[PDB]
Amino acid sequence: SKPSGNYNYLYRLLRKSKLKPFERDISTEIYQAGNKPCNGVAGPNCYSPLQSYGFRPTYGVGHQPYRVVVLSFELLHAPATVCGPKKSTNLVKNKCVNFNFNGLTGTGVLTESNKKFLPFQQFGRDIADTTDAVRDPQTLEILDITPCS
Amino acid sequence: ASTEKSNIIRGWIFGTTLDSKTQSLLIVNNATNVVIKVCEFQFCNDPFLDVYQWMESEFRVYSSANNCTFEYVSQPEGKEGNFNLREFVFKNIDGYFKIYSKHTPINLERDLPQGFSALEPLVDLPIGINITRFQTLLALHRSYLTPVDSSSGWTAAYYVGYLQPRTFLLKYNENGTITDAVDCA
Amino acid sequence: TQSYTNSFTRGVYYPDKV
């Protein structure tokens, strides 16, 4: 914001159709509101759709420029790379132990079955959508999650 | 879908008006790498890839590119070798451009054979483009160079199908592969 | 230049990664 007016932000006041989620329309064409074909110049039936902001510190709280940051992440069970600061333990076999591969908590027994997972597949669910087979993030082997006694 | 084995089709374009006034998606597959860029490309009436034959390809499909807000080079993308039918499913929903691919050998006549062949996910990247038109990029390979002029020497075989929202009943085999499907509608 | 054919049982892909 500047006391003389910061004109480095636009908000596309007018548009022909409603925008779909997660899209970007940076077209600077003249919005033809009337019936006469607009020839790219401002007229009584077509104006500039891109309007500038009047950000000034003199305005009260609510008209000041507010920076918005939208973090859009995907929490679907799939091969991921970002897995926080969660550290790793060793790999025990044939015993009732807890498991936390990529945030999936629970209790079961690893059996190291022969299921053939594809490179884009890491988790496997049963009829009841309960994850019964997982791919180890570090080792490329496949481990089943069977409930304990 | 196409069954050529001479690397003719090696890219596609996506956009609304295919001009410099709006954004456009340019995807080109080379012999060793793939280039995916989102820029205000000025597509001509007949976009095609030029070759100076073996190397040194020229991008004569567009006239200018200024904004260029998104670029992507994966170089694993779509060639699937040179030894037949490579099916592709392009999806653009919620700003994410999903691409599917699958390589199925052909042992029949010049027609779509029976059976089932599920496609595998390839890449998912956001472009935020209101894609309404597309065109297939193909290398002419007229044994010499050609200018940027359209309607080149075409003298010197792909299928196109439109997708619709349909409910399917997928049948997985014992090995986890899809061997049958049913279109409920 | 243009021909019309029908796909019998092709066009299926894996919806999710499970």
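Here chain B follows Swiss-Prot for its numbers: 93-143, 145-146, 152-174, 180-186, 188-260, 264-292, in order, are the residues you see.
Looking at the header, which is where the method is noted, we find electron microscopy, 3.0 Å.
Quick reminder: no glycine exception, Cβ is built from N, Cα and C everywhere.
Now, the feature entries from Swiss-Prot:
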type    : residues    : note
MUTAGEN : B:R190 to K : Partial loss of biliverdin affinity
MUTAGEN : B:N234 to Q : Increased resistance to neutralizing antibodies
VARIANT : B:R102 to I : In strain: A23.1
VARIANT : B:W152 to C : In strain: Epsilon/B.1.427/B.1.429; when coupled with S13I induces resistance to NTD antibodies by changing disulfid bond in positions 15-136 to 136-152
VARIANT : B:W152 to R : In strain: Omicron/BA.2.75
VARIANT : B:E154 to K : In strain: Kappa/B.1.617.1
VARIANT : B:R190 to S : In strain: Gamma/P.1
VARIANT : B:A222 to V : In strain: 20A.EU1
VARIANT : B:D253 to N : In strain: Lambda/C.37
VARIANT : B:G257 to S : In strain: Omicron/BA.2.75
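What Swiss-Prot annotates, mapped onto the structure for a quick look.
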{"residue": "B:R102", "record": "variant position", "Cβ within 10 Å": "19"}
{"residue": "B:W152", "record": "variant position", "Cβ within 10 Å": "7"}
{"residue": "B:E154", "record": "variant position", "Cβ within 10 Å": "9"}
{"residue": "B:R190", "record": "mutagenesis position", "Cβ within 10 Å": "19"}
{"residue": "B:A222", "record": "variant position", "Cβ within 10 Å": "19"}
{"residue": "B:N234", "record": "mutagenesis position", "Cβ within 10 Å": "18"}
{"residue": "B:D253", "record": "variant position", "Cβ within 10 Å": "10"}
{"residue": "B:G257", "record": "variant position", "Cβ within 10 Å": "10"}
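When the C-beta distance to chain C is held to under 8 angstroms, the recorded positions B:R102, B:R190, B:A222, B:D253 reduce to B:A222, listed in sequence order.
Here the recorded positions are B:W152, B:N234, B:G257, and the ones sitting under 8 angstroms from chain A, going by CB atoms, are B:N234.
Distance noted between the C-alpha atoms of B:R190 (mutagenesis position) and B:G257 (variant position) is 26 Å. Between B:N234 (mutagenesis position) and B:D253 (variant position), the C-alpha separation comes to 28 Å. A gap of 19 Å separates the Cα atoms of B:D253 (variant position) and B:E154 (variant position). A strand conformation is recorded for B:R102 (variant position) in the three-state DSSP classification. When the variant positions B:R102, B:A222, B:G257 are compared by Cα distance to B:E154 (variant position), the shortest distance belongs to B:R102. B:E154 (variant position) falls outside any helix or strand according to DSSP and counts as coil. DSSP assigns B:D253 (variant position) to coil in the three-state reduction, outside any helix or strand.
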